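K.L.:
This is the structure I want to talk about, given as structure tokens.
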Amino acid sequence: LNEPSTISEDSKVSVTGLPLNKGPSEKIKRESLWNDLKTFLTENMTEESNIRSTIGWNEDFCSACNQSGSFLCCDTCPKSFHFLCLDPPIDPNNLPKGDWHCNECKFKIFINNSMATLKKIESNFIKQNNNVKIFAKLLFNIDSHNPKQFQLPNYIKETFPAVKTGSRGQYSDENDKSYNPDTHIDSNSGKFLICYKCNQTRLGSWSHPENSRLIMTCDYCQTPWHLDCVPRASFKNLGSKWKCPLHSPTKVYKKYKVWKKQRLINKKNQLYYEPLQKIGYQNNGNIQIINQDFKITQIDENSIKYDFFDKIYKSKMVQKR
Amino acid sequence: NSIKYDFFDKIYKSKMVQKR
Amino acid sequence: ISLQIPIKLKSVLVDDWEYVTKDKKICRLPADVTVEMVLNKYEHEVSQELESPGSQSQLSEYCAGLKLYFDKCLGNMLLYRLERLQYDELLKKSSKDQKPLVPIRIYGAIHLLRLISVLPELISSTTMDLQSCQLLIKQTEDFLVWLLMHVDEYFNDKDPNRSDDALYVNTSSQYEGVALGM
Amino acid sequence: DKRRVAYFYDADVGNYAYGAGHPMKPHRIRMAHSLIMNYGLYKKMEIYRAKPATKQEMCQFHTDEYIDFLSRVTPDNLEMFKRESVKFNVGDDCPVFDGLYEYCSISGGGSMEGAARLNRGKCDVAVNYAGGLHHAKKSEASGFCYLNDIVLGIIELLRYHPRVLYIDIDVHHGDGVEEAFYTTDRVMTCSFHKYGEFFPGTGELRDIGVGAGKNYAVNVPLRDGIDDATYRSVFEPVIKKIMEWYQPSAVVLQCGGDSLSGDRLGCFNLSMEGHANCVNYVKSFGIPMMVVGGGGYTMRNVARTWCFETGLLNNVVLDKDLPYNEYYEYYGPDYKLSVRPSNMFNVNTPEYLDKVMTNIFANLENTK
Amino acid sequence: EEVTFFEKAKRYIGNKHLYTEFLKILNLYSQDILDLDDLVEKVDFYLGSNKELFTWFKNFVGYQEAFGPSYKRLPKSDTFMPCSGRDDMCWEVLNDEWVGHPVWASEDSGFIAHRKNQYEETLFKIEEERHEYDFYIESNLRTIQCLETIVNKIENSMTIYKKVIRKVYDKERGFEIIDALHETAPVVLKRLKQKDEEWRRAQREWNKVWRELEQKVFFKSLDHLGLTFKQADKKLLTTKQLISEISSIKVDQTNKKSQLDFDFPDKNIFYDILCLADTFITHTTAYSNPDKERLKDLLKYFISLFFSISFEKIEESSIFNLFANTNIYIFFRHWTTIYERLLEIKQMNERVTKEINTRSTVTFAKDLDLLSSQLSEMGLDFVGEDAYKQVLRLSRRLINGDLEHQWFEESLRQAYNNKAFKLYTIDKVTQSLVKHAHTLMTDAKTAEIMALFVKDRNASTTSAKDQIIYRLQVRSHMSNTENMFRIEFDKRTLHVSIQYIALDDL
DNA sequence: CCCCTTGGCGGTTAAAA
DNA sequence: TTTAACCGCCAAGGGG
Ligand SMILES: [Zn+2]
Ligand SMILES: [Zn+2]
Ligand SMILES: [Zn+2]
Ligand SMILES: [Zn+2]
Ligand SMILES: [Zn+2]
């Protein structure tokens, strides 16, 4: 056997920058200098153990979702589509292996004789006028459009001034979000952050930093909290916005049965209303302390106190009689 | 705050009567 | 053209958007009240109360056209990106039996409700007249009022964690990965 | 105690490298082996080589599709695999290298064989540092892990024992092993981890378990830079109450080097003796144990710590001088057997730990 | 009583926006919506800070499955996944319904890692290069062993050899040569031996380089606070921070006389600080020739008067109060800081010295080949020479400027094991102490206040008017805006108490 | 040998976007 | 709109 001499392209590169066969790299020399037997007894003292009980077994975005990823591009029309963002959804494993044209290109080749197109639609219409014809135009035309991801029509969203579209199109609402002694200082009043739970700031000292405590300052009502006062391990920086235990649930499971609080609507469309009984008036949790379905009651605060008391009385009358 | 006082006095007398 | 969707249905649509896109949930299919069933119930309940003949045949024509349009446009403009993989699963499951796909018997009451939100944006790019579009808008408005009538049974609040029959089901890491990554 | 200690080591678990700058190298295991062989510990332990696992045993917990994918996936045929890569999370974070299936099979076989030896009664201490991939969950690679050999270990131990206790002291929460037994009341998991915006993301305090396994899962969240005098003080009472009240038959302990001081990814400030105190206290109960080795990405520290642990298991305290292993140059300026803590500030106040103990003990008061 | 709970809650919460939420929660309960347990929890988080009103609420109302926040639940459809080996018990104990998938528990945002200094990065790079060399060499060694066992047989564990042969024959001819071997063994064996020899030579040279690099960086890597220190001390050892601390303690105590407290157990530390201060004063070219002696006498008089230690031994080397302005308070705080740091250093000194003098060395190869001979050639390795006194001597050296900060810090780190990082600013803190003494001297009002303090202190037998007339005179010397500090000390037990009477004298 | 000379670093702020 | 010039403040060392 006479194989080719050697591998002349032997040493290419390594992690050290050098080809692993050259060594010190003198520049690094000057940068990084100043000026009971062995293991070989493992081959014999290893016994193969097999006693297991189971031993015997063009564009960079998709033309439908406007996002990057796997692309099945076209040639007749410079567009790009995801394999899933396509009607019908086609599997990347079994590629068509051929000329793939979008629906618009298919129509423009097969149908679009610039004048005769009317005839075509006409024909469809006259085979659908006797049958359902209100939808005839849409039924004919939606065979000429490309598939799209479904987004709300830009006016359902605006009915609520507490929602917004994220980067790619996601949902986003009002909850999306060594020794530091300055965190206990407001910087606008010169006062400390008196925590609700403990009524102290616990600044500690620079000489004794092991007596200070981390503080939170909730992101909704701006009240300060210790990380230890409400059991919690760390700050909230990346995820949602922290909310202290001094807020209403806005979601209740009573044994099941669910209750939810309504959403925020633009003040022009908000129908505020006030009752007249002032003692017993069954409202939802949509109240305000001082299309006609989202009426928020103005609850007349002194009523709430009353709304409490007899209920407890009733809760007593259940178990006392 | 007097209506609450009178109503609760009456209701407590009624409850005592019902629990004599 | 102006369309007056009631506030409860707008809230339901916003909730659907939030559930699908934020919480990664998808619909539980086949729904126990599908598009075909709700449309048939609407037609049967309204026709027995209206006596005029023309307004009774036009209602049936509108319902049939709505069914056909839903079928023809669901796989085009009614699904988010996350829900297209479940659509593919359904399509291939049907494709094993040489059967066709009938979304009106699978989807229900929440993809039809989201179907009538782009009608202003669908009619606009057409060549229809004016007094015909007005009739379509009026019919959609009566249908929306009827849907708002029976809203305490088509959209009930049940959690996927606590109920298996709830309107939405949680997804897995693999399904979400293939959907939003492939 | 004077336990009969087995020890599993395959001479090929060190020849399987991840990517270039990838922080996970199993070379450390082989390094640890030298620290165990030059210290003369081979005269006190029965070294074995577990037979590599097969697909029919991995599929006990994992799925057929995932295992079939692992056994065929290769850097060479990677561009023909485009669906299973994104589906199974076998992309960049958990890279595909040349010896993936062999490494996973060795890791699984070691744990299963140690569990079997515990079952029959040959040894009452099993040590397999190759296994301990406590992250993979039945369908997906997650955090450098591909096969949850630990869960195979508890399955094999369950085939004999009524109850098993799985203690995890890796800095990352044991999501994979807590998920597989979230519902059952046989296996009780107890994980000490760092909770914040850290990699596992799970392990909240109120994760007591769902369904039939309610109150049978304990999570201890800890902050940055905990040290020996604090980690011991939080470790001992909880394990004391668990073993007094839950009363396991066997016990698995995950000894990860990620909690060591100066680790590439961790944020704790445990010394070698602080880590070894946990193993001392676990062995102080007498029940059979299967110690494994999970994370740890500074080899000069994890090798020393694992050697000290295996020495302590054999009831000996090793010399603080190195016996001139093959990999001498790795072991720092003084060439001792010790991990030195840093002066980083401990953010774990006693009040937070006291509240954590109150919650955990209140949860456990109903587990006779 | 029960008809006044709402007023009590209104005065307790003390806020209107939070009282709105409290009323909303009460209404939520009142409409049958909220249960009794969550109401109790919310009133525990609102009024639970009190042990009296909350208990009244509890007994008046007659109070007397739970999922976690990190696990979803899949439908039964995603239960049927084929496991070709799952036994009945495996189906019994395992779980396929609830899944966590951290990305869901991370709110799809991401994870925050830990911060690592550049020295740790250098160590990581060195470790990576070491690993690459060792991994390639060991793979080649194992394949060489297998090839030797093959060739000695033919003279008359599935991917290692293929991978290593591919690496050696990287010209893409390896695929053919592997199968040619399967059907040429000696030549590839000898080529592997040659490659191993060159790799080991390169590894020896790189071991030299890595040892040299690591010996100067390892100890720096373990210094987390020490590297940021001497920069944070600059902006954290001012007067405003000390006033902020004392005012915060006062504020915390005002919701329930001795706000601060210090204890001075040791004595010779005063002499150590005096020696450092006199050394700095002698060296510094920033004052006048008599000013140096004036500062020395001021420090000696203040020490020997406040603590009454000795008026003469300082040159051989009934509770008293003290009212002060900001200058005297900051001077005293600087003194307390220096004393605290030196006391912390001296407390562990016996164990530190015992550890240093017993530092044995390894003799297998350490003393044979490679040693760290950088801190020993300059005598900065604490060989004998009790550590506290050596630290004081090196502090005097660095104050005198004949020792760059690098080697002082390195010696301190290697001697005290990063437990003495707070001595990196001994020179600057002594300079600040001297400057504060000078400013205390060159201020007329401050001089008068110290004159009054001297009179009161040396009196040692005062009248019932002691506090009041003294305070009135000092306040007359003071303005109507600056704060007031009552610093007291009792000779019985060496305990100094600080009270923050900012404007309470009026 | 001793001084530029380098090397970094922090609060202000004005200048390019 | 913010972020890098820009002047003060410090300390190591290359070389003329
Ligand atoms: Zn797409
Ligand atoms: Zn096209
Ligand atoms: Zn607090
Ligand atoms: Zn709040
Ligand atoms: Zn880990």
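All residue numbers given for chain D refer to Swiss-Prot; the residues shown span 17-384 in order.
This deposition comes from electron microscopy, 3.4 Å.
Cβ atoms are placed via backbone N, Cα and C, with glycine included.
OK, Swiss-Prot features for this one:
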{"type": "MUTAGEN", "residues": "D:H150 to A", "note": "Impairs histone deacetylase activity and transcription repression"}
{"type": "MUTAGEN", "residues": "D:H151 to A", "note": "Impairs histone deacetylase activity and transcription repression"}
{"type": "ACT_SITE", "residues": "D:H151", "note": "active site"}
{"type": "MUTAGEN", "residues": "D:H188 to A", "note": "Impairs histone deacetylase activity and transcription repression"}
{"type": "MUTAGEN", "residues": "D:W322 to A", "note": "Strongly reduces HDAC activity"}
{"type": "MUTAGEN", "residues": "D:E325 to A", "note": "Strongly reduces HDAC activity"}
{"type": "MUTAGEN", "residues": "D:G327 to A", "note": "Strongly reduces HDAC activity"}
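In terms of burial and nearby residues, how do these features look in this structure?
P.N.:
Under the three-state DSSP scheme, D:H150 (mutagenesis position) falls in the coil class. The number of other Cβ atoms within 10 Å of the Cβ belonging to D:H150 (mutagenesis position), over all protein chains shown, comes to 32.
Residue density at D:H151 (mutagenesis position): 27 other Cβ atoms are found within 10 A of its Cβ, drawing on all protein chains shown.
Sequence-distant neighbours of D:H188 (mutagenesis position): residues of the same chain at least 6 apart with a C-beta under 8 Å from its C-beta are D:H151, D:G159, D:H209, D:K210, D:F214, D:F215, D:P216, D:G272, D:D274, D:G311. In the three-state DSSP reading, D:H188 (mutagenesis position) counts as coil.
A C-beta separation below 8 Å, combined with a sequence spacing of at least six in one chain, links D:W322 (mutagenesis position) to D:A48, D:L51, D:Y145, D:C271, D:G273, D:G309.
Its Cβ taken as reference, D:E325 (mutagenesis position) is surrounded by 25 other Cβ atoms within 10 Å in the chains shown.
The C-beta environment of D:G327 (mutagenesis position), restricted to residues of the same chain at least 6 apart in sequence and closer than 8 Å, consists of D:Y55, D:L57, D:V333, D:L334.
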K.L.:
For D:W322 (mutagenesis position), just give me the three-state DSSP call.
P.N.:
helix
K.L.:
From the Cα of D:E325 (mutagenesis position) across to the Cα of D:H150 (mutagenesis position), what is the distance in angstrom?
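P.N.:
So the alpha carbons of D:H150 (mutagenesis position) and D:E325 (mutagenesis position) sit roughly 20 Å from each other.
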K.L.:
So which of D:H150, D:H151, D:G327, listed as mutagenesis positions, have a Cβ under 6 Å from an atom of ligand 5?
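P.N.:
List returned for ligand 5: none.
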